[PDB]
Amino acid sequence: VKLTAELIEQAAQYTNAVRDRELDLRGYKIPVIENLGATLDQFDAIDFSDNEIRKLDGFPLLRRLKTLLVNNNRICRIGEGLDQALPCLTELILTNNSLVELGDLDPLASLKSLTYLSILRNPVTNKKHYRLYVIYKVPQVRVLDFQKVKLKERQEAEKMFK
Amino acid sequence: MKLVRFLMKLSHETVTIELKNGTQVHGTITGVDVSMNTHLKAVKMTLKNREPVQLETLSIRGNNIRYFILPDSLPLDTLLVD
Amino acid sequence: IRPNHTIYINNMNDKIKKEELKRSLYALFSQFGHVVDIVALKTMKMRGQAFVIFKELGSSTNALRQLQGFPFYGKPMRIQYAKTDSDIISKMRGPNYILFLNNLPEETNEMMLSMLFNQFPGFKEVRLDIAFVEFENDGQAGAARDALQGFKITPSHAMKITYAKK
Amino acid sequence: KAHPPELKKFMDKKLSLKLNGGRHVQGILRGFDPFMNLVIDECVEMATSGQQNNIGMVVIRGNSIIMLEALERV
Amino acid sequence: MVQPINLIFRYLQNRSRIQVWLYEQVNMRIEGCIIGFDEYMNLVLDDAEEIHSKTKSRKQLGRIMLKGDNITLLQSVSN
Amino acid sequence: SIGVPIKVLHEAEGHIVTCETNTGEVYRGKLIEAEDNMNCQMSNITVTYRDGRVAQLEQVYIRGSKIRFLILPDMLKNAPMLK
Amino acid sequence: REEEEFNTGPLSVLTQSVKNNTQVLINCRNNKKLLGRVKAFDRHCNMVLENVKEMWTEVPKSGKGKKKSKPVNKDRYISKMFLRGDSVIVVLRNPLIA
Amino acid sequence: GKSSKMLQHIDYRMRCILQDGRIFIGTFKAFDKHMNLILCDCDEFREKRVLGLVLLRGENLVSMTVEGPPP
Amino acid sequence: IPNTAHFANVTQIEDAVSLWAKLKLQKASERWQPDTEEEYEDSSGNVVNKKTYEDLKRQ
RNA sequence: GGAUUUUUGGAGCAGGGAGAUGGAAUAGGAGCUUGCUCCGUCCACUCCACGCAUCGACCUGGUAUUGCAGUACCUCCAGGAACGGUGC
């Protein structure tokens with residue numbers, strides 16, 4: 001059950017709780033996120049929860065994409081061309097993923113508009129100084145794992161590994 | 001006598017419309033109503049100090065249109081006869 | 001308190017904005033299921049509290065069980081079931097196959113037993129301190145037997161659900 | 001057509017009217033009109049510095065009327 | 001209930017000096033004696049004067065036919 | 001003689017709505033009187049403008065001449081507004 | 001009634017432009033003056049003209065920037081155009097075709 | 001004649017541009033002779049502003065175009 | 001609605017639904033007249049239908 | 001069916017002054033390249049008149065509320081002022 005144009009044209013699309021145009025693509029078990037050109041950047045949020053996506057890549061240019069729900073998936077790697085395809089990506093929910101190393105968070109630093117990031121329920125969050133490395137690598141993010149970044153955490157991230 | 005009947009008979013013609021804010025929209029006129037509601041298809045709009053954008057459809061009101069631009073090969077002498 | 005599609009979380013940080021807290025609650029509730037509505041106020045009566053109403057009651061129950069006492073913006077929010085039904089949900093609404101129930105309350109009618117069995121999909125019939133519930137599907141009957149084993153309904157007594165024999 | 005505005009409840013009440021260009025006046029209404037023209041007897045207009053100047057009975061047209069707020073409980 | 005047309009007729013019969021403020025123009029106003037009116041609020045001022053509040057000057061013009069689409073507020077003065 | 005947005009605005013009288021004027025003034029409150037010419041008379045209204053001067057007044061009246069837009073709740077967008 | 005008012009009032013000044021085929025100027029609210037021959041008119045001053053020349057003046061509008069450079073005037077020509085009577089501010093008839 | 005220019009875009013998401021430079025993207029449900037647009041669950045872009053059901057008057061409308069497929 | 005002889009002279013919608021409902025399987029000819037009265041007590045209790053007594057005696 | 005609430009528009013235009021202040025990589029003219037001098041276009045800082053006052057959104061610290069609802073917005077104190085509009 002791969003993501004095609006007929007699956008995106010038959011999927012439900014409505015208004016979310018934040019008054020944004022969201023398309024519900026849950027319950028599809030798509031192994032790879034592709035063929036997203038049929039939406040023509042008419043959705044403000046993408047609900048791709050409960051899927052089997054392994055890599056968050058292969059997305060076309062969508063300037064209206066501001067929220068991406070990748071919860072309950074097996075995402076273990078992030079694409080390096082995420083900034084060239086989503087310049088206005090501000091919300092990224094990557095809870096309960098397959099990220100084990102902090103080096104997968106290195107392509108996530110290119111998103112300058114990203115402010116809300118969720119990396120909870122992951123083996124990469126259980127490593128030593130994971131939050132300090134995420135604050136040092138991504139200074140544009142203001143809320144990490146439902147927690148506001150303070151000045152002391154930014155000073156601790158800028159002190160170590162400088 | 002009435003310019004609305006002359007504007008309504010100018011369908012399927014590539015014209016341009018300049019608004020009061022400096023935005024010029026060039027496209028094929030497909031629908032004209034009694035209130036000068038210009039409905040065009042495959043138009044190109046250029047605003048003031050902005051980039052031109054191409055749209056598949058556009059609907060401009062009559063009160064927002066400041067000036068119009070017709071081609072030189074338009075039969076204005078034959079279309080004026082009611 | 002009976003389980004419902006709306007889960008109310010309280011004891012949260014009231015210093016954040018309303019839209020940011022609503023977006024954070026929606027991003028927290030999207031991992032457990034589709035969030036239909038999010039009611040969040042910042043007045044003197046509803047300070048520091050919000051609620052999320054989902055489509056399915058099982059996703060709301062899983063979000064209330066998993067995020068019970070989770071730290072939200074520095075303060076551990078407490079999640080619980082709603083007292084009344086939501087307006088959006090009211091607007092949108094309007095192993096073996098046989099399972100043996102023991103220690104059931106006699107004051108409960110057939111409508112309460114149907115609402116308790118409605119977490120599982122459509123069953124064949126219901127029989128009425130002992131009760132017998134038979135489902136049309138074997139996996140649905142197994143999920144209903146695994147879910148109702150020690151359920152929180154009429155807390156003066158404890159309800160026990162077991163599989164029927166031949 | 002040509003229905004008059006519902007100004008029967010605001011009759012003989014002290015209200016503040018806003019006019020175009022950022023003008024503010026306060027006075028008691030003495031009548032109504034279908035063209036949204038209001039007669040304010042003993043009206044006082046607010047200047048730019050903040051001083052109130054009494055202009056007496058004035059007539060405000062509906063073409064520049066922005067918002068009228070009743071200062072008395074009707 | 002006092003009608004605005006009846007008040008304008010009483011002001012034209014009394015021949016008192018009235019000041020008219022323009023629409024979207026607070027710097028310059030007019031002042032004069034309204035002689036007659038019409039349905040479109042067209043005022044005919046005899047020996048009218050344009051008063052500029054910014055420059056504190058007054059320029060007389062005489063017989064002026066002011067349209068009702070520009071006059072926003074009209075007040076009665078003692079001068 | 002009566003329009004469908006005019007009928008939707010007349011049917012939404014008595015609910016907590018808002019009216020944003022052309023100058024940016026947002027009069028919010030319960031729509032007590034709504035005529036066919038977009039005349040909105042509200043009681044216990046609140047002024048939240050584009051200037052931001054938020055205040056509370058007993059009664060307000062905004063005409064349809066300088067009215068830019070109106071924000072209404074979504075309780076009447078289902079029925080009988082489905083055509 | 002309407003024809004006598006159109007041939008005896010100010011619209012006759014428009015009617016002398018289409019009958020004798022004379023050139024008149026129209027100054028709009030966008031600080032532009034278009035001189036041309038009026039071909040079609042109406043009661044709402046909807047002027048459809050041919051062989052028009054529109055002149056105006058424009059500023060660089062922070063083109064390069066540092067505090068010494070002047071605006072300039074410009075002009076253009078159109079084969080056939082149509083302008084509504086709302087944007088028409090001034091209409092001047094002068095013997096310029098001869 | 002047919003007057004099907006406004007009926008073909010009924011129950012669809014359209015983005016209307018205002019005179020001051022604002023853009024309202026909403027589902028057009030009904031209209032009138034004064035071009036009164038009723039945009040249910042509309043977004044305001046110029047930044048994103050949560051508005052919802054916005055009833056904009058026809059005097060502040062400039063242009064309108066199709067945004068996407070109907071929900 | 002099934003093609004019944006009683007609905008021959010009928011020519012409407014709401015009336016057709018009312019006929020298909022009222023003229024449906026009424027109280028007459030019920031579900032075989034279920035009366036099990038299982039032996040779980042042997043002296044009282046007989047409201048168990050054909051399925052209640054079966055589930056009571058199976059387990 | 002161009003005379004006040006919708007469609008023949010009341011719209012257009014310009015951002016205070018000064019200083020031997022600083023820059024036009026590839027884009028000004030003249031004294032007929034390059035170096036220099038003069039004059040009608042910005043941004044950054046400083047000074048006078050942080051252009052002024054207002055309220056809303058917002059950041060730091062301290063502090064209060066533990067409350068079951070369908071919402072313009074919601075505790076208070078102090079500092080800073082990146083944003084919006086109102087009148088001069």
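If you're wondering, the header gives electron microscopy, 7.1 Å.
Cβ coordinates come from backbone N, Cα and C, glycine included.
If you look up Swiss-Prot, you'll see B:2-74 marked as domain 'Sm', on the strength of sequence analysis.
DSSP assigns B:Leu58 (mutagenesis position) to a strand. Under its mutagenesis annotations, Swiss-Prot gives B:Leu58 to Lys the following note: Loss of interaction with CLNS1A.
The Cβ of B:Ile60 (mutagenesis position) has 25 other Cβ atoms within 10 Å, all protein chains considered. As a published mutagenesis entry, B:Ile60 to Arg appears in Swiss-Prot alongside the note: Loss of interaction with CLNS1A.
Using a 10 Å radius centred on the Cβ of B:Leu58 (mutagenesis position) and all shown protein chains, the other Cβ atoms total 21. Mapped onto DSSP classes, the domain 'Sm' (B:2-74) shows 6 helix, 38 strand, 29 coil.
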